[PDB]
Amino acid sequence: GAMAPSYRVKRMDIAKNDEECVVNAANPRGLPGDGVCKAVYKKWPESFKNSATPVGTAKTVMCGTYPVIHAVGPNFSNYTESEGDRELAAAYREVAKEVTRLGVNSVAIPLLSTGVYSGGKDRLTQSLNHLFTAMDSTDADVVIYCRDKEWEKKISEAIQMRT
Ligand SMILES: [Cl-]
Ligand SMILES: [Cl-]
Ligand SMILES: [Cl-]
């Protein structure tokens, strides 16, 4: 575990993280994809061997000794709000299991289903709260990665408000 487990947010490419493992915002088929998924494919292409996994699940594949946790959030263009909410919460619970199993002291995480899987909606609060529900019981240092200055502010505000 981390000595004083924390949440932080950084506005940069998750492919350049300083953590002991990464969570990919994966598609169910293990394809190179778009956004976070494409950056992860470019940095850790070896981790996409047999990475295909259903919606609401996480599957870890090693790139050397560096763990890539492929977490499949729902595409809100295909799911109802209620079923999408359930699968988004489930993907994060599976991430918490994997981070625990791996025994890492830190993990780089993106906000699942906030990009091209968002169904054109702002899901910062929804996705972040499911992240907290899952990761709060873990003792890893969590570093959230985003690309927007205003999302960075909102995420930083939500972290600080609970401390
Ligand atoms: Cl960057
Ligand atoms: Cl997404
Ligand atoms: Cl963002």
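Count begins at 1; order follows the chain as displayed.
We read in the header that X-ray crystallography, 1.5 Å was used to get this structure.
Note: Cβ is positioned from N, Cα and C throughout, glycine not excepted.
Listed in Swiss-Prot:
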BINDING   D13, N27, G35, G115, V116, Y117  ADP-D-ribose binding site
MUTAGEN   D13 to A (Swiss-Prot position 1343)  Partial loss of ADP-ribose 1'' phosphate phosphatase activity
MUTAGEN   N27 to R or Y (Swiss-Prot position 1357)  Almost complete loss of mono-ADP-ribosylhydrolase activity
MUTAGEN   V36 to E or F (Swiss-Prot position 1366)  Almost complete loss of mono-ADP-ribosylhydrolase activity
MUTAGEN   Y117 to V or W (Swiss-Prot position 1447)  Almost complete loss of mono-ADP-ribosylhydrolase activity
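On the structure: features taken from Swiss-Prot.
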residue: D13; record: mutagenesis position; DSSP class: coil
residue: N27; record: mutagenesis position; DSSP class: coil
residue: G35; record: ADP-D-ribose binding site; DSSP class: coil
residue: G115; record: ADP-D-ribose binding site; DSSP class: coil
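A C-beta separation below 8 Å, combined with a sequence spacing of at least six in one chain, links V36 (mutagenesis position) to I14, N24, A25, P110, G115, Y145.
Here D13 (mutagenesis position) is compared against the recorded positions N27, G35, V116, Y117, and the shortest C-alpha distance is to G35. Checking the recorded positions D13, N27, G35, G115, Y117 against ligand 1, the ones whose Cβ sits under 6 Å from it are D13.
Listed in sequence order, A25, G115, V116 are the same-chain residues six or more apart from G35 (ADP-D-ribose binding site) with CB atoms under 8 A from its CB. Of all the recorded positions listed (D13, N27, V116, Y117), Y117 sits in the most crowded Cβ setting, with the most other Cβ atoms within 10 Å.
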